[PDB]
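These notes concern the structure reproduced below.
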Amino acid sequence: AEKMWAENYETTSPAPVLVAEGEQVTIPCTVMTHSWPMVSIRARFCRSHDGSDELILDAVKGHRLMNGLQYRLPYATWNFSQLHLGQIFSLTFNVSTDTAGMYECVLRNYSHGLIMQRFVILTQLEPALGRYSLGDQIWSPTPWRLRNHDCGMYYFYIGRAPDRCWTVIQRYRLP
Amino acid sequence: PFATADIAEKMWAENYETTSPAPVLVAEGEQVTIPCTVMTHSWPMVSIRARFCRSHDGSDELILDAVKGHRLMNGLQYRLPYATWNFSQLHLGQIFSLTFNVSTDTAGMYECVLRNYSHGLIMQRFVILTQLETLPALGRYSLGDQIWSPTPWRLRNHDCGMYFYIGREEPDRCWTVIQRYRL
Ligand SMILES: *[C@@H]1O[C@H](CO)[C@@H](O[C@@H]2O[C@H](CO)[C@@H](O)[C@H](O)[C@H]2NC(C)=O)[C@H](O)[C@H]1NC(C)=O
Ligand SMILES: *[C@@H]1O[C@H](CO)[C@@H](O[C@@H]2O[C@H](CO)[C@@H](O)[C@H](O)[C@H]2NC(C)=O)[C@H](O)[C@H]1NC(C)=O
Ligand SMILES: *[C@@H]1O[C@H](CO)[C@@H](O[C@@H]2O[C@H](CO)[C@@H](O)[C@H](O)[C@H]2NC(C)=O)[C@H](O)[C@H]1NC(C)=O
Ligand SMILES: *[C@@H]1O[C@H](CO)[C@@H](O[C@H]2O[C@H](CO)[C@@H](O)[C@H](O)[C@H]2NC(C)=O)[C@H](O)[C@H]1NC(C)=O
């Protein structure tokens, strides 16, 4: 469906975050009160898959209209808060190779999506590494646990506590 | 001890003015919340920092431990004795928020701040107004800088007393921030 990018899309979309397998995460969304009827979180997995997939909610009382993720992410949970001056919604799931990708916040009608912001969750990536620097540097929430194979299946990654992506990834620098 | 005490050495996020929404005119007593959400970071503490429009100078902060989110210091307890905050751990980031009921007395400029004791990094700024000066169509939020309202249709208007409000000597400490944006 005819997609549009918010004025400040690339400049409030953090850089990729390398995350440990099995880590639980949440894609958080916040939009200022707005005229669209529906919001969705849109996922373009890095591993298998093509096209995209969306959890879609009624923009207002937040009901689930449609759950594209229900398959890859059978065990995720979403939330929806009414703040009056705006709304928060969110998708919570445990990260795997199978579920690392590009998650987006989308304002939505039937024909069109306005794309607010983009998260990129990686579990392996093809060297100092911080928690988030404002600015474009692949980061991690737990950089100190960062290991490194020369193999196929755990390429850098986070220790025990091409991609549909490499291009997006290749945009940003590694520290 | 510990009032007055604005942030000693403040810094602004690269994208501060360009992810700070315009002012939102809001009905008195509406209960609104202030968000934030930052991405896992290196600072020990976070704060929501408030500079009210009507009587108060310097600033006031709710301060939470950056990690499990406990309250370390509540500058707001006074003007906003009845507010509640929440803190969410998302792993790749955190959401924290201040919820209160808006009044003339408590409309101002609220900020999301990353914080040690000497410094604050200021992430983004919300401006909540209850009256707005006039010496007029109004939407819910347009991306871009146009004073908006979440319920524009409800928009009433007087001449001057306590200016546009919302239905059912000197200036503001805000008129300058407000004056930046277009109506
Ligand atoms: C989808 O959003 C678009 C843009 O907000 C709407 O369609 C554009 O809107 C302007 C204002 O009406 C028009 O001048 C353009 O011609 C529109 N384009 C099209 C193809 O319609 C539209 O209203 C929204 N979708 C629905 C289903 O209402
Ligand atoms: C301001 O907030 C207060 C409470 O935080 C609201 O009143 C409460 O509403 C809740 C939800 O229904 C009730 O559980 C409480 O019993 C109420 N307490 C009081 C003291 O009213 C109030 O509605 C909010 N302001 C407005 C204008 O609605
Ligand atoms: C509070 O944060 C500030 C800013 O990030 C820290 O000040 C920096 O510290 C580094 C390491 O000492 C210096 O090289 C920079 O000159 C400082 N930058 C600025 C802008 O001040 C500060 O050390 C932290 N404070 C405390 C008390 O831990
Ligand atoms: C990943 O998510 C699954 C379920 O979606 C979690 O499943 C358990 O272990 C947790 C850690 O100790 C406990 O907090 C839960 O109570 C427990 N759940 C049940 C039903 O017993 C799993 O924990 C998550 N991954 C990790 C590393 O915690």
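Just so it is clear, chain A uses Swiss-Prot numbers, and the residues here are 39-164, 176-203, 210-216, 231-244, in order.
According to its header, the structure was obtained by X-ray crystallography, 3.2 Å.
Backbone N, Cα and C atoms are what each Cβ position is placed from, and that goes for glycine too.
Natural variation at this site is recorded by Swiss-Prot as A:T135 to M, annotated: In strain: Isolate 2J, Isolate 10J, Isolate 29C, Isolate 27C, Isolate 18M, Isolate 33J, Isolate 45J and Isolate 14. According to its DSSP assignment, A:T135 (variant position) is helical. Within its own chain, A:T135 (variant position) has A:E59, A:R85, A:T161, A:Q162, A:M202 as residues 6 or more apart in sequence whose C-beta sits under 8 angstroms from its own.
Per Swiss-Prot, natural variant A:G139 to S is noted as: In strain: Isolate 10J.
While the structure shown retains the original residue, Swiss-Prot records the natural variant A:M202 to T with this note: In strain: Isolate 2J, Isolate 10J, Isolate 25J, Isolate 39J, Isolate 45J, Isolate 29C, Isolate 27C, Isolate 18M, Isolate 33 and Isolate 14.
Gap between A:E164 and A:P176: 11 residues not modelled, C-alpha separation 13 Å.
Taking Cβ-Cβ distances under 8 Å and a sequence separation of 6 or more, the neighbours of A:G139 (variant position) in its chain are A:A81, A:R82, A:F83, A:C84, A:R85, A:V158, A:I159, A:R233, A:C234. All protein chains shown were included, and the count of other CB atoms within 10 Å of the CB of A:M202 (variant position) stands at 7.
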